[PDB]
Amino acid sequence: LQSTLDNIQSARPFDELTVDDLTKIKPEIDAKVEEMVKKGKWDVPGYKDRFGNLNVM
Amino acid sequence: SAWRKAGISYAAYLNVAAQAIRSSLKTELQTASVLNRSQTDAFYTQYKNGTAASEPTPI
Amino acid sequence: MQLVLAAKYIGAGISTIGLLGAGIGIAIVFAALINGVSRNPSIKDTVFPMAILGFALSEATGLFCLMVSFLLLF
Amino acid sequence: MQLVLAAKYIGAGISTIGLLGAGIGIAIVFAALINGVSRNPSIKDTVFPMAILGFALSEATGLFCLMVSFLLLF
Amino acid sequence: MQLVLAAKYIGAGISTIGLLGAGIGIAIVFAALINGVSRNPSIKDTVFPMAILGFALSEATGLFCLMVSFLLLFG
Amino acid sequence: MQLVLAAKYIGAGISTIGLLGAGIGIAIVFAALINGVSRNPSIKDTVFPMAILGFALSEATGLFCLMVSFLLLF
Amino acid sequence: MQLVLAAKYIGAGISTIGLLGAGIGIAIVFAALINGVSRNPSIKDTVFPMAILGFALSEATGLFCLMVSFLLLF
Amino acid sequence: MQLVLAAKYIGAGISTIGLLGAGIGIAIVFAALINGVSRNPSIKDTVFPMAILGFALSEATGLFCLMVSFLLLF
Amino acid sequence: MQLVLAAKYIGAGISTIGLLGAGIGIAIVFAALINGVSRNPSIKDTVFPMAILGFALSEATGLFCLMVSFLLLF
Amino acid sequence: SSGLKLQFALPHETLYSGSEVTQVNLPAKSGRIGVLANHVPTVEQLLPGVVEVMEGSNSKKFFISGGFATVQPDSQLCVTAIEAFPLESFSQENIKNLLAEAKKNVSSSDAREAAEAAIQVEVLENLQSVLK
Amino acid sequence: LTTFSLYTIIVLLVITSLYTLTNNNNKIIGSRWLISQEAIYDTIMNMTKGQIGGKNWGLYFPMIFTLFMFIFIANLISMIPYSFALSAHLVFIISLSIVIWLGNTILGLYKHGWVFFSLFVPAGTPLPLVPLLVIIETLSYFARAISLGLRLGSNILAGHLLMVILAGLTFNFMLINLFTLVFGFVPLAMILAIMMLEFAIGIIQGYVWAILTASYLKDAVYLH
Amino acid sequence: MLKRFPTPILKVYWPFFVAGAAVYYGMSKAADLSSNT
Amino acid sequence: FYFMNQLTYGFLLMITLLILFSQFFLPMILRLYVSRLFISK
């Protein structure tokens, strides 16, 4: 956990993280995405709780 | 009339509407009950930790 | 050119139907103005200028047809 | 001047229809006036000149249509 | 060509009717705005551009009718 | 090529007569929108979209009238 | 034959007058929908679908008018 | 025969205007439907069929007008 | 002969426009009926006969217009 | 139920409670409602005006000081009033006129009080109308 | 390659550049154009949830999205002075409306079969009024089949024709007249106004198309 | 950067595609008939 | 008429555009949504 905090101190791409890097790091998110795509349920439960919509509607 | 924006609320409107008749009452109708209603001795004394308790202004 | 002037006069006669909109427009504008000032006298000072402007725009729309008919008269 | 005068008469008849809109204007202005004065008698004193000006302006359009019809007749 | 120009004038004169709808529309918008601002004065800042846009669209329809009349006249 | 063009222009006018309904329609839609946001300020974000929907639909009806006129013009 | 096509165009023009009723109808439908959402915002989800249905019916009347005009033309 | 078919087309064009009031009628019935439902959600089940019947045959009146236009054509 | 039939068809067309009033009227009848039954659910049984009677009379007026148009045609 | 029952209450002494009554005028903000019997449930804000109550005896006038004209499907007319107008013994021209003219000068004193003085003079003028 | 072919290939190139070329390296920041695309996606997805939602909105969201973007890119290239309204035939919108209505009817006849005929009788309307109701609703659906095309196509063509006629009739704007003051510049003001009107109308009618096809899909899948 | 994700294109969107095919076939059939040229 | 140049071609166009959209662009928005959800949770 010292290694974790030391990495997080200066290796935290908050505004410059690559989505391809995120996919390569964790294949679990890829597996989830293809599973839910092939299932047809495009909803991602719990997605408007923290992210706004600015909906003109 | 304008007892909400220019005025205050329905309570004071109705109270003053009744008080207009209460003050403009005949001596025969002027009894102890209407005299008690006419008298107003409640002073608005807000709380200290709630509204700083500035002064005991009239209600 | 007899039929030309004849139908020009006919078009001028029918071009005045646009004044109907100006008439019912001032109608409804002033009706709502009276209702609003009946709601509360305070809003008069802020609601009267827009009622006047709305009547002006309605009469301008009517004057559009009036001018077109005048073009179909002279 | 057979066809020309005929079309002048037809155009005047068609122009005569602006009075319907003028009447609706005056009528709904007076209707809102009545509703407002019944709702609050005090507001009547202020609204009455507003109604006078409103119906005068509404009748101005009817007068314009009447003049347009008149110039088509003489 | 007398009949063609005659019917051009007739068509333009009857096409001018759209200003009836234009005036009725702008004034409906103005009447609603008057009622709304009288009912509540605070909402005026948020309801004024709404009525301005409505009036603009109604007078735009009126201008469409007027331009139809103009193109029937001169075109 | 005389009577056909004449009646073409006449029918174009009789088709452009219909934009009155579209104008009064977008008007009444915006009018109820104003009244609704007046009764409750907080419903604006919900009543705006279907209101501009109704405006678009009425304008499209007016442009149907305009299209009927235009095929009788070009 | 020329008069036949002329009256075809005239009837097509007259067929479009009924569309203004469809426009004002869809408009008053959406106006009442605005008022209802104002009174009961929570009933919007239940109320919008048959609001679309009413728009569809009035636009269908307008489209019967439009198709009558179209078949009168071609 | 030219004039017969020409006036058949003219009468068909004038006849199809019946959809104007059919649309206005379905819209007015629907507008009161929306107002009542938003003012009283519990009346939905017992108001819906009657309103459906109402605007359905109100549009059927316009369908009768369309049938008159069709027989004028065919 | 052919002119008589032509004006017969045009009269049928200008008689078909009588149904607009029937449509708008049955609209207002069913609109007030819906509003009333939405106000108090206990009044529907009492108000249904009168509402349907007034509707039937409005449809009878519309049928009178249609019958005049038909006796024109046939 | 047969007829109508009216529940007229006043803070000093309640007047009526479940008594058979015919048409009663209930001046609201818009106008008075002459409820004969039964009637749809309603809720209307009462305005200072004449409340005329018919029974089998006579037609007595009761200038109301306000309240609500609320009804129930069981035909319960509970008018929660404050002060009534017993017959005509409450009538007095001079005090009402002098109070009106004396509250006219303070009709523009301080915001809420200024606005309410106008309403007080209005109900005094209503008293003048009821004076007969 | 005709004019329509080059217009469509240019539209495809620009629309794909707006997404795959906007991402310089596809960061997680979600830049202003990226956030605009995100907002559009969220708006279309909540059309889907609000108007066809309840069991299978997500399945039908993608066609709503794709039709919205196609109509958006078509309406965006409508106001440029040279911009031609996709060969100026507009029958493409009619074809889209017809094919969408046919697909909705096929879906209704597949998921409901003969029950689709019961949609003509929502709540009441007993046997004496059943034929009238079914005729009225069938004619309403037939009108719906042409509603979408004779709508966006009609408005686009009317806007283009207004553009052309306006530009033609003011050819003497400052050519030879002496009265070319601001009174003669008023036609420029109306041209500017119709620019703004055409833009707003195109956007709001793309929204109209999206909500209408959503409502049609809901009526197809859900019987009421 | 860009990858292919297999969303259902035919399992769910078959009616629209078959309607488009039918419309194209009808247009091709009526090209020599509904043209009057 | 001149119909066999834009209608069937337009159908091929919206088919390929729908395919490209649904298979490429919507997955990017979905991926960013789920990534924000994951690193937010």
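Looks like electron microscopy, 3.5 Å, at least that's what the header says.
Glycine is no exception: its Cβ is also placed from the backbone N, Cα and C atoms.
Record features, source Swiss-Prot:
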| type | residues | note |
| --- | --- | --- |
| VARIANT | E:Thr46 to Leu | In strain: DS400/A3 and KL14-4A |
| VARIANT | E:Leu53 to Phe | In strain: DS400/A3, DS401 and oligomycin-resistant mutant |
| VARIANT | E:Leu57 to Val | In oligomycin-resistant mutant and cross-resistance to venturicidin |
| VARIANT | E:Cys65 to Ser | In oligomycin-resistant mutant |
Original post:
What subset of the variant positions E:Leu53, E:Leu57, E:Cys65 lies within 10 angstroms of E:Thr46 (variant position), using C-alpha positions?
Top reply: none
**OP:** In whole Å, note down how far the CA of E:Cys65 (variant position) lies from the CA of E:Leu57 (variant position).
**Re:** 13
**OP:** Tell me the Cβ contacts of E:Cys65 (variant position) under 8 Å, same chain only and six or more apart in sequence, or just say none.
**Re:** E:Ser15, E:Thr16, E:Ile17, E:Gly18, E:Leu19, E:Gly21, E:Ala22
Subject >> Other C-beta atoms that fall within 10 angstroms of the C-beta of E:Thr46 (variant position) >> reply: 13
Subject >> variant positions, contacting chain K; criterion Cβ under 8 Å; candidates E:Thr46, E:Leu53, E:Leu57, E:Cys65 >> reply: E:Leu57
Subject >> Proximal but sequence-remote residues of the same chain as E:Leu53 (variant position) (Cβ under 8 Å, at least 6 apart) >> reply: none
**OP:** Count the Cβ atoms, other than its own, that fall within 10 Å of the Cβ of E:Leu57 (variant position), considering every protein chain shown.
**Re:** 28
